[PDB]
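Contents: one structure, followed by commentary.
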Amino acid sequence: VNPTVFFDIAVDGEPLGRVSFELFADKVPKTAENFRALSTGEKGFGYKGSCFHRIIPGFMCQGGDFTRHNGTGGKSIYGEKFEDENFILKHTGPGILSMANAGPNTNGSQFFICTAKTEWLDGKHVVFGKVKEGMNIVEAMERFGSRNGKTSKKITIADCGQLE
């Protein structure tokens, strides 16, 4: 029943590969629905064409700022911010999909893909999905990151949507 969405990733316009995510709508429905709708664009705005603005190898890939492209923008389908839904799920290893925020109850559209176990984020960021296919593409994206998070090449979501 849990939806699966995909991103097609491009490096400097050149196709890199596809990553698919399972969204845990069974446990975090409001959070999962936000990501799903932003991935299909069905509300008229969303992730297509946006970049991953912060990539720290051995830590995570961060994206979802489709309004200022640098970590200061984004918005949810529910308004500018929405609440922390729950902290049922934990940051247990690579492939976890979790919400970025600016403090309690500040979720918008930014998210990060963990490329390591990040237990210190438990109870502070809402985990809502995991990589299903293409973890190897995430590992490839990592090689364009750096210690301070700046990317050497532009990593963009060339296309995205729902598979199931």
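Going by Swiss-Prot, the residues shown for chain A are 2-165, listed in order.
Yeah, the Cβs are placed from backbone N, Cα and C, and that goes for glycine too.
What Swiss-Prot records for 7-163 is domain 'PPIase cyclophilin-type'. Where Swiss-Prot documents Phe60 to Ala as a mutagenesis experiment, the accompanying text is: Loss of ability to stimulate MAPK/ERK phosphorylation. Swiss-Prot lists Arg69 to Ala among its mutagenesis entries, and the accompanying note reads: No effect on peptidyl-prolyl cis-trans isomerase activity. Reduced interaction with BSG/CD147 and ability to induce leukocyte chemotaxis. Under mutagenesis, Swiss-Prot gives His70 to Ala with this note: No effect on peptidyl-prolyl cis-trans isomerase activity. Reduced interaction with BSG/CD147 and ability to induce leukocyte chemotaxis. Among the mutagenesis results in Swiss-Prot, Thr107 to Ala has the note: No effect on peptidyl-prolyl cis-trans isomerase activity. Reduced interaction with BSG/CD147 and ability to induce leukocyte chemotaxis. The residue drawn here is the original one. What Swiss-Prot notes for the published mutagenesis of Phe113 to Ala is this: Reduced ability to stimulate MAPK/ERK phosphorylation. Among the sequence features in Swiss-Prot, the mutagenesis site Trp121 to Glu is noted as follows: Loss of peptidyl-prolyl cis-trans isomerase activity. Looking at Swiss-Prot, the entry for mutagenesis of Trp121 to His says: No effect on peptidyl-prolyl cis-trans isomerase activity. For the published mutagenesis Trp121 to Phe, Swiss-Prot gives the following note: 75-fold decrease of sensitivity to CsA. Where Swiss-Prot documents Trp121 to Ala as a mutagenesis experiment, the accompanying text is: 200-fold decrease of sensitivity to CsA. Reduced ability to stimulate MAPK/ERK phosphorylation. Among the mutagenesis results in Swiss-Prot, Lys125 to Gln has the note: Acetylation-mimetic mutant; no effect on its interaction with TARDBP. The residue drawn here is the original one. Listed in Swiss-Prot is the mutagenesis experiment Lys125 to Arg, annotated as follows: Loss of acetylation and interaction with TARDBP. Under the heading of mutagenesis, Swiss-Prot lists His126 to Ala and annotates it as follows: Loss of peptidyl-prolyl cis-trans isomerase activity and interaction with HCV NS5A. Loss of ability to stimulate MAPK/ERK phosphorylation.
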Among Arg69, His70, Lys125, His126, all listed as mutagenesis positions, which has the most CB atoms within 10 Å of its CB? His126
Inter-residue Cα distance where the pair is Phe113 (mutagenesis position) and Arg69 (mutagenesis position), in Å: 17
Near the Cβ of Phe113 (mutagenesis position), how many other Cβ atoms are there if near means within 10 Å? 24
Taking the Cβ of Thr107 (mutagenesis position) as the reference point, list residues of the same chain whose Cβ is under 8 angstroms away and which are at least six residues distant in sequence. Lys82
Distance, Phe113 (mutagenesis position) to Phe60 (mutagenesis position) (CA atoms, angstrom): 10
According to DSSP, does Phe113 (mutagenesis position) sit in a helix, a strand, or coil? strand
Would you identify the secondary structure of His70 (mutagenesis position) according to DSSP, in three states? coil
Far apart in sequence but close in space: which same-chain residues, 6 or more away, have a Cβ under 8 Å from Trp121 (mutagenesis position)? none
Rounded distance in angstrom between the Cα atoms of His126 (mutagenesis position) and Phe113 (mutagenesis position): 10
Expressed in Å to no decimal places, the gap between the Cα atoms of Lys125 (mutagenesis position) and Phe113 (mutagenesis position) is 13
Cα distance, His70 (mutagenesis position) to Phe113 (mutagenesis position), nearest Å? 14
